[PDB]
Amino acid sequence: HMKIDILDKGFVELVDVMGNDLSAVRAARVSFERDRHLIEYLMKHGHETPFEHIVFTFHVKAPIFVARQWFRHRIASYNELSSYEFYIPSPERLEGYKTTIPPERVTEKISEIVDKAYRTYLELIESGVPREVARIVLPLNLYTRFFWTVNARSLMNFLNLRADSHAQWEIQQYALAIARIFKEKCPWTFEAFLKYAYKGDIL
Amino acid sequence: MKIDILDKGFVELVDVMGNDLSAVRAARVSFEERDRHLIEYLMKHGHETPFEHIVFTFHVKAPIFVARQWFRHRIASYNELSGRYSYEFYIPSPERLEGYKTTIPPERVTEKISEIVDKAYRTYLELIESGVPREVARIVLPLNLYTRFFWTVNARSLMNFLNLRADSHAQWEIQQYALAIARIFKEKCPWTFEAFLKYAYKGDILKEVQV
Amino acid sequence: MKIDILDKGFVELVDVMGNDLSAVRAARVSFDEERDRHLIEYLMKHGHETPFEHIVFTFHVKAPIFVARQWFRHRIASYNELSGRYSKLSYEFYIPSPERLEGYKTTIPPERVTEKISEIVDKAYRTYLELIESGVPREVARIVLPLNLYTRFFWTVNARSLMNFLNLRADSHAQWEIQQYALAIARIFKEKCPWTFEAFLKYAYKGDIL
Amino acid sequence: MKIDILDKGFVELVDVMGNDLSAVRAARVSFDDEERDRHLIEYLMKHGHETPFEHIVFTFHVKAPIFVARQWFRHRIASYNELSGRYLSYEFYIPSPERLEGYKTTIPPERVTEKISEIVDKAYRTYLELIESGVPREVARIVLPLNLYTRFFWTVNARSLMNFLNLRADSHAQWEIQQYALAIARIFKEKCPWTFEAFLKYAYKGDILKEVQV
Ligand SMILES: Cc1cc2nc3c(=O)[nH]c(=O)nc-3n(C[C@H](O)[C@H](O)[C@H](O)COP(=O)(O)OP(=O)(O)OC[C@H]3O[C@@H](n4cnc5c(N)ncnc54)[C@H](O)[C@@H]3O)c2cc1C
Ligand SMILES: Cc1cc2nc3c(=O)[nH]c(=O)nc-3n(C[C@H](O)[C@H](O)[C@H](O)COP(=O)(O)OP(=O)(O)OC[C@H]3O[C@@H](n4cnc5c(N)ncnc54)[C@H](O)[C@@H]3O)c2cc1C
Ligand SMILES: Cc1cc2nc3c(=O)[nH]c(=O)nc-3n(C[C@H](O)[C@H](O)[C@H](O)COP(=O)(O)OP(=O)(O)OC[C@H]3O[C@@H](n4cnc5c(N)ncnc54)[C@H](O)[C@@H]3O)c2cc1C
Ligand SMILES: Cc1cc2nc3c(=O)[nH]c(=O)nc-3n(C[C@H](O)[C@H](O)[C@H](O)COP(=O)(O)OP(=O)(O)OC[C@H]3O[C@@H](n4cnc5c(N)ncnc54)[C@H](O)[C@@H]3O)c2cc1C
């Protein structure tokens, strides 16, 4: 039932979990500590199929540009909603970058066009324009929500790619919440993953 | 839940994530008779994705010729006993040969299958007793040798499996496994199952064979 | 073989592996024209579609992001979208034509709806350049751009998955924009695999517009 | 392009879509410089950006013993079409003495060969008998040994193919499938030389392909 807030209005919420570290042990042996030893053994040599028997269901609220990257992970199940909020980058988001415009003003200019686009959308809607058409004016930082069911193996591949300094900061934050939850429900698998398979650097 | 299939096989439910409501939750993307109304609506309109949020893990013991057919379903996860490092055989019953006129009595056919299986197995043990590695010695064992595997699959894929295996076109032996699979599916997801039969099931036996 | 879609989009055939006979060869597992078409119709009629997985296409698509998001929901395929790390990035947007709004009674004339969409696109785009020039990283600045921004991708999919794509997108219930791309996809598919395409429409196509 | 494997098997190239440049065009998303293209292939492989290689596809026709096919069919990201056993041509894999020539046995390597050959013969005969008798082939075939040869068409993209080689072109895999993987590698090397060399240099996890040639 975990829920972690991300960005200004987003979140990653655990909906359900099937199995735990032992589910992988049971699959590896096809049965029902030497177990903690098996998990590391499987992880080191790359015998990842057993980890497919651990599944998670997440409910995610994220901006569309983050969701688009996320949806690139094909080995998972998705259900997106089909209620108007936008991700406004905080000023600290620009730290490290020397901008002509003070960080606060960048955050302002972003709020402004967002507000203008949204008002235009509302206007078109109020005039009878089909929502599917009017919505194309909305910006990429609009929040959407979706359910994500993914097994532990696919999830680790997701973390290898998004829990990395080379990934956009925003997606990293989401990947951090995903890892946090994965760690809570599968300590052994996660630790093992971190010790032998994790390719990123932020975890 | 363990259901015996054939002479020594079985389908045993290991774990399950969610139920009919999981698909309802997924469909609405949030947290009585209207939920069941939703399941039906999704099924009759081809909105299958919500059902991917229901997942099962089965433990199956079946003859290799049946497993081979089963493993053809790629949208699932499998873990089977290693033929290399990890001995019962399926002997059809005389009744299995009912309907086909044979030159010899059904029990004769049954006896003969039992005969070769016995010879193959005896030869196998002989090879092993001789120092022959199992990965090599096992190649003489027949296709009716029983094997075991864990199968994790979501409800949408499980329904595709039923469309194909719980049908008269599939070999009788796997139909039997498909019936047990359907039996378990129905008990864990009654609304989805009824909706499935009513609007999307393409097979024939599940609409004739109770549960 | 290229087809223009919307105002600045397109679907272009990049490569294709096999033809109708590739599904025949796979079905028979090996290696008379009417005997071959009969097998193809036979496979399609009984839902034996795996043989059609041995026909593959690679398309180059230029579409608005909102169309792309729906398209990318088809997981049994391969995609590579433009990033800017290997190729230059261009900025164009889908501006609906007044006709797109027919059948709908609007308080604002169609031409005025088109005008308003162009307006936001212009302002969103300029705010974007404003941010870039100010030293704001593109990854951050681009978040103000609208969903009608055109993007490009390569799409490799086999004929079976392709037919699933047409069943869902070449249909009146799918958004009009994606329908236009689906029609174009169907067309190239027909040109390269007429027997398979014919059979698809006769026994398996679930949609309506084709 | 056909290569014999084991005593009666083979791997045959049926078709192929694209080449090394298919990955380059996909990574650049452009459908319009050997030095630079080769550099990009290596860059992609070195940094794990593997999706571009999914736009290179192969179709093979394979003949292998069922015990080998069962291992092969475990690779799910691919397309398979196998001969229907439920609905001619029965051959079996008989290990040569050199196969066991490395393990201490209590009988001559040649005896194992004869032993295996015997049962295969006995099982095959019983099967033919049952068939003649009127027993459906889907039922009579269950007495056939796992070394029976089957055939299938295999369509797989370059990315998935490399995962297959990682796992099967390795000393940890059974010797028999190792032989097939070597043949697969040979064909792969011939059609996509750059991707293959890049594969071996930055991503290949097995042993044999860096030891054996082509
Ligand atoms: C009566 C009967 C006779 C049969 N005869 C033969 C035979 O002669 N030869 C033979 O080889 N097999 C035969 N089969 C096996 C048949 O090919 C299987 O149904 C198939 O291998 C597994 O089914 P699937 O594709 O529906 O399932 P899955 O592999 O689980 O896939 C589920 C869904 O995902 C899809 N999908 C998955 N991967 C891909 C992909 N790579 N490309 C496109 N779509 C994909 C499709 O939409 C599919 O319906 C037979 C089966 C039956 C029941
Ligand atoms: C009018 C309309 C409304 C829509 N509304 C919504 C909405 O509210 N929410 C939403 O999320 N989407 C919505 N969609 C998108 C729709 O769900 C897409 O068609 C779908 O996400 C992509 O199709 P697919 O699963 O058939 O294809 P693919 O992902 O390419 O899969 C092909 C086949 O393989 C299968 N398959 C693949 N992966 C799996 C898996 N992991 N488990 C089980 N089976 C699998 C199935 O048999 C499938 O048909 C809508 C589309 C339309 C036209
Ligand atoms: C810094 C960075 C830059 C990026 N740049 C680009 C870019 O320029 N263009 C772009 O398009 N994307 C880009 N991406 C997104 C990247 O391509 C995604 O990681 C990918 O689309 C989804 O990952 P996946 O294939 O590993 O995962 P999934 O799709 O979930 O697949 C999991 C595993 O299954 C596999 N697999 C699944 N389907 C197939 C298939 N059909 N064929 C073969 N193997 C398969 C592989 O073994 C894979 O690792 C970038 C990402 C990052 C972090
Ligand atoms: C030496 C050796 C020993 C073996 N021992 C055993 C054993 O004891 N027991 C046994 O059962 N098998 C065993 N196998 C078979 C092994 O499980 C296979 O490698 C596997 O079934 C097929 O590999 P794959 O997952 O890498 O490939 P594919 O199925 O082709 O998948 C390709 C890539 O896509 C992925 N992927 C595809 N589908 C999913 C999914 N549903 N969820 C998550 N990720 C997915 C991963 O990123 C994957 O690497 C062994 C193999 C070898 C070589």
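We number each residue from 1, going along the chain as drawn.
The backbone N, Cα and C atoms fix where each Cβ goes, and this holds for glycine too.
Marked as active site, involved in ionization of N3 of dUMP, leading to its activation by Swiss-Prot on the basis of experimental evidence: A:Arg162. Marked as FAD binding site by Swiss-Prot on the basis of experimental evidence: A:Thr49, A:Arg72, A:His73, A:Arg74, A:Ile75, A:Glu80, A:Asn151, A:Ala152, A:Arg153, A:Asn157. In Swiss-Prot, a mutagenesis experiment is listed as A:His47 to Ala (Swiss-Prot position 53), annotated with the note Shows 1.39% of wild-type activity. Quoting Swiss-Prot on the mutagenesis of A:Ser82 to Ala or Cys (Swiss-Prot position 88): Still catalytically active although shows a large decrease in activity. Listed in Swiss-Prot is the mutagenesis experiment A:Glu132 to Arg (Swiss-Prot position 144), annotated as follows: Shows 0.016% of wild-type activity. A mutagenesis experiment is reported in Swiss-Prot for this position, A:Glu132 to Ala (Swiss-Prot position 144), and the note states: Shows 0.113% of wild-type activity. Here Swiss-Prot notes a mutagenesis experiment, A:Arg162 to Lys (Swiss-Prot position 174), with the remark: Loss of catalytic activity. What Swiss-Prot notes for the published mutagenesis of A:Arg162 to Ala (Swiss-Prot position 174) is this: Still catalytically active although only shows 0.0008% of wild-type activity. Binds dUMP 7300-fold weaker than wild-type.
Feature map: Swiss-Prot annotations on the structure.
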{"residue": "A:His47", "record": "mutagenesis position", "DSSP (3 states)": "coil"}
{"residue": "A:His73", "record": "FAD binding site", "DSSP (3 states)": "coil"}
{"residue": "A:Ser82", "record": "mutagenesis position", "DSSP (3 states)": "coil"}
{"residue": "A:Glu132", "record": "mutagenesis position", "DSSP (3 states)": "helix"}
{"residue": "A:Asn151", "record": "FAD binding site", "DSSP (3 states)": "strand"}
{"residue": "A:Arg162", "record": "mutagenesis position", "DSSP (3 states)": "helix"}
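Cβ crowding, taken as the number of other Cβ atoms within 10 Å, peaks at A:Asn151 among the recorded positions A:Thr49, A:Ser82, A:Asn151. The Cα of A:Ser82 and the Cα of A:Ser83, which border 6 unmodelled residues, are 10 Å apart. Looking only at other Cβ atoms within 10 Å, the busiest spot among the recorded positions A:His47, A:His73, A:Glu132, A:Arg162 turns out to be A:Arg162. Within 10 Å of A:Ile75 (FAD binding site), judged by CA to CA distance, lies none of the mutagenesis positions A:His47, A:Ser82, A:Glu132, A:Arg162. Sorted by the number of other CB atoms within 10 A, the binding-site residues A:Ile75, A:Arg153 start with A:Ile75, the lowest. Nearest in space to A:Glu132 (mutagenesis position), taking C-alpha to C-alpha distance over the recorded positions A:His47, A:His73, A:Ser82, A:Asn151, is A:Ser82. Of the deposited chain, 7 residues are missing between A:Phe32 and A:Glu33, and the straight-line Cα distance between those two residues is 15 Å.
When the Cα atoms are compared, A:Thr49 (FAD binding site) and A:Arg162 (mutagenesis position) turn out to be 21 Å apart. For A:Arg153 (FAD binding site), the nearest of the mutagenesis positions A:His47, A:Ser82, A:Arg162 in terms of C-alpha separation is A:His47. With a threshold of 8 Å between Cβ atoms, none of the recorded positions A:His47, A:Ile75, A:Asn151 neighbour chain D.
The mutagenesis positions recorded for this entry are A:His47, A:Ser82, A:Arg162, and the Cα of A:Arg162 lies nearest to that of A:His73 (FAD binding site). Those recorded positions from A:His47, A:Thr49, A:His73, A:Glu132, A:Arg153, A:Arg162 lying by chain C, with Cβ under 8 Å from one of its Cβ atoms, are A:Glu132. A:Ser82 (mutagenesis position) sits 25 Å from A:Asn151 (FAD binding site), taking the Cα positions as reference. Less than 8 angstroms from a Cβ of chain B: among the recorded positions A:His47, A:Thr49, A:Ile75, A:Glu132, A:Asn151, A:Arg162, that describes A:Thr49, A:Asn151. Not one of the recorded positions A:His47, A:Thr49, A:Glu132 has a CB under 6 Å from ligand 3.
Comparing A:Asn151 (FAD binding site) with A:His47 (mutagenesis position), their Cα atoms are 15 Å apart once rounded.
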